[PDB]
Amino acid sequence: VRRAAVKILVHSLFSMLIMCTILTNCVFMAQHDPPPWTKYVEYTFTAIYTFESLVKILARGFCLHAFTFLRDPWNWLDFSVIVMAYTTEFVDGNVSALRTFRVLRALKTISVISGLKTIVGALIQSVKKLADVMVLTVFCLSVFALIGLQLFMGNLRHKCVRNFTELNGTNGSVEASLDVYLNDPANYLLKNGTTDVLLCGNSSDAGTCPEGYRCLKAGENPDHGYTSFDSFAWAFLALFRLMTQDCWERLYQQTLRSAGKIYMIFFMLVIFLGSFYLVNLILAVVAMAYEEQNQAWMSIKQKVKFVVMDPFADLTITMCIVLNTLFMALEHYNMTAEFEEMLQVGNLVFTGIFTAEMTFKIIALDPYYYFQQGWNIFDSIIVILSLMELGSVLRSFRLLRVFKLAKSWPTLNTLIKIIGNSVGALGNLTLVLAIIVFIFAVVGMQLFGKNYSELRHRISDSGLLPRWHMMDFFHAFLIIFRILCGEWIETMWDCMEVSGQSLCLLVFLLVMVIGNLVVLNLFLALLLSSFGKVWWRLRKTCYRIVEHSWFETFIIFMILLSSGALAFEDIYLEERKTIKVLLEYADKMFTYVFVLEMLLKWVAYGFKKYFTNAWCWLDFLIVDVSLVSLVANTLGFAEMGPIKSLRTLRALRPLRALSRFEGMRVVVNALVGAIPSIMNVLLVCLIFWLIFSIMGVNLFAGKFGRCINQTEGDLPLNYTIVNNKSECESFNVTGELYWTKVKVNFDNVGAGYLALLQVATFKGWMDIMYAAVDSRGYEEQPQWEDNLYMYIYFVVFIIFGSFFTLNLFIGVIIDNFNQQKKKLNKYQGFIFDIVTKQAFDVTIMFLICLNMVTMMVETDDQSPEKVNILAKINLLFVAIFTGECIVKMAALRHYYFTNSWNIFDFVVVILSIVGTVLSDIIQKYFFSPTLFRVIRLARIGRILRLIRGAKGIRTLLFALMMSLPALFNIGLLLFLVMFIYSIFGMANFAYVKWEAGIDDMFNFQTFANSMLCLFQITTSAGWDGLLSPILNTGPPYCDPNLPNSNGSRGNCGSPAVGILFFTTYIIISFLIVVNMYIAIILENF
Amino acid sequence: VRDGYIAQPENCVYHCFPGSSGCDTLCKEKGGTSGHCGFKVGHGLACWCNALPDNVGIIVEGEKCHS
């Protein structure tokens, strides 16, 4: 009876039974459109679950069981699956509304494992704790959304409509008004080499259309109708995307085209503040988790004895694996046959040495007892695999031997601990992330699988399956995995086209919020776990002048002026003849003043004193390059060899500024001071990346090459006209078919390292992957999905190569900084009486809150009547505030004096009041007149400080305020780096073929343009795009010799420099931002 | 015909003052009779004097007061 049910339920065959049942259900649920044959096991599963529920109810043993025993939430879920399966089967009439719920079972494994209950419970507790910070955050986004709304309302609609609107279409039912000016996108222009309608603009800065094309504003909304700035709801989404920096490079290029180059500051303000806010909000979230943790037969015997006693073989053996690793590294795309044969022999030779050592190791030590040591066991496994491999992922088994260095390497061993830790002590968290991804993958598949398959023409460019879709379970996992990376927006537009906006937004945002929350938690968990008289006279005067403040200041002004000269050294110099002569005249003066400065330093302190300082050496090098260039010009034999190169090097003039600026000098010193600690970790990443690049080469060298005819611009039919590289040559009767390898690929270990960087940073990974997962053969053309399972390598790489190393990298930096710190008048009476009451202040807030809603309701071209009504309300509001501020200005004699904010309120209203009156010229000159009124909203923040209840907001606010000064300082250094790179870029990258990231508006041609490209690259967005034109040399895509105005001939870019320029820049920015965000944070707490 | 306040190209207003002597000269030059100034919603304070032909511009509505 009840006793027997209790006795049988807590039995441990039950946990394994139910767990097995859920697990087989997983494998059956994951199937899409299962064949009816095996499929109808479903109601047998219903039986097992119903049986379990029955047992649970009986074991509690009365009618009150469903009242006092199944109070637990996780059981409500069991009852849910029971009633739902029964509602689906016993009754229907079937519009398939319920079948979506089948996944609900998968959470039952979270119900049975005694650890996943604890973890998901603590996670939902943490979600509950991040509430007030999320309200502050959604408010900040609301404010800025309004800002973006009023600045670029409808601006993202602008389209280069073919100049038309000729006359008397009577009015517009003719294509050869709004009929054709809107619904005939055969009237618009597509951007260069893309399927994307060209934006444009009225502003001079904003990009403009080609002759015969008119920049009208009437068109459909921008990318897909999901990125328009106009209306508050869509504005909130676009700003959210900017905050998380998910594919914001694409949006930023679009808006900057429409609004103009001068609106960059908006994005600059949003990206710099938003990322700084996100970093601070993550830090606050991290603190809560940390806070929670805180709250908590004779002959054989003789032979073995001699070998075991004498060791000394690890030093020699370690050298062999290092050499072995370097031996496989030599393998590249086209190794000669002799070399190819030779390479194989080395591996065979190398395998024998290890096998021999293994045999010696087992005999010298104990075959049964000593071998059991865990490290030895794994080593033996590699040895057998190598034998098995010799007895194209087959040859990559040998790569595991590189990990043997961990015993001798302190940092590699630490990374090994982190990987081990993930599946070890923190293994429960890893499992939850795995299960959550599974739940989402099947939930996503069940909900959108029908839609993706049915409407694939909508989502896809051509009549073929879309690259990313949820129809297959494997594919669904990739999309869920991709969302974890932070690239959710590109896919979200695609699902919404087929699914509809309502559903996709609910799940994708949930996946984005939940997936990131668990991934961040897992990531943070690993980090926590890881832890004569004339001569005398000369000396006195020279010493005095250098010491004098004006002289020091004069040089500081001079360096800024010197830096300015570089800015005008772009491609328009020939046109600007007047400035050109001045620059030449100036250059000589600059060289002289700096050299004089250098000599003066020598006289004042002596050679020994001057040379000790690093900055003096830095100053010396720059003036030497300029002086050397100057002497070459004066001494003759000009315009030959490397003299042009010395000229490019004067882009380092801004560096001198760092020495004399106290803010720039302190930050630079700290960054370089921590370089030694960073360096060992870089080697570990290099070694970790080396395994993947070498593995990548075995798997992918030569597979990537794939081009077709020049006209198409993409690969030819794979199984049809061309199937092989050799075949391609045979068919090349016409000049059209060029067999070209993809720009970034693993064809060499060095090339492989570049490819990994793009994949690791998640920018440009798509092209690397499509070439990689479509690889068909060693020289064969890629088939559409042939060899699709390669995505696995990238997922394995991304989890280990980037996620673990970054976690290791973050950990060492945190560890290094801690150690470093450680190592070292009737009316007057009435106002006076009523001013004190709390309610009076509240009334103002309500009006302000109402005012926010008034601005929140405006779309683009909403109604003729609506704008007037809104304007009347807007006019009423400004008057209300002005009336209110004036009356309360002197409630008390010193009332205006007492609060600074009240005085500030007068300044916004006066600015606002003049705006309406002076609105005739203000809209064109300024961003908008209405934009000024959004400043009142910021006043609301004052109440946040006042509210007693939430401490979460205070920590975030305090953290931002305390760290506010430092953000400016790093930002200055970043700008200096941007300035240096653009000058370097301008000489090198001028006239680069306009492909990919370099369009017409974003170029390296002018300094104004270079700053925009460099700014986007600072956060790594679009680095892959900018790099691609630079990389290609020679036709079909590029042109070797094209006449150019400057001596530099041809539009091709240099690959060695191009790779060098961007990769260093991407890393330098990363170190500047990561070290400085981290150093400030550590110092603050 | 088409009447309105004191206009300004392309189509917005001109400026009055808190008083009678604001901009009487210009608008009487344009061919106006009356006098007073009232805010134009969204476009700013303007002084209407009546009986204006289409020779000089007026307050025109529909999209914005643009340049």
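Every residue number used here counts from 1 along the chain in the order it is shown.
Each residue, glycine too, has its Cβ placed from N, Cα and C.
Secondary structure at A:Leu455 (mutagenesis position), as computed by DSSP, is coil. In Swiss-Prot, a mutagenesis experiment is listed as A:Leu455 to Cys (Swiss-Prot position 869), annotated with the note >1000-fold increase of sensitivity to the conotoxin GVIIJ(SSG).
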Distance between A:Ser392 and A:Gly391, Cα atoms (Å), gap of 7 unmodelled residues:
15
Cα-to-Cα distance of termini bounding the 6-residue gap, A:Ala176 and A:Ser177, in Å:
12
Sorted by position, what residues of the same chain at least six away from A:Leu455 (mutagenesis position) have a C-beta under 8 A from it?
A:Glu497, A:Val498
Quick check on the gap: 123 residues absent, flanked by A:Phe531 and A:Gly532. Distance between their CA atoms in Å?
63
Quick check on the gap: how many Å separate the Cα of A:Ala296 from the Cα of A:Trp297, given the 83 unmodelled residues in between?
61
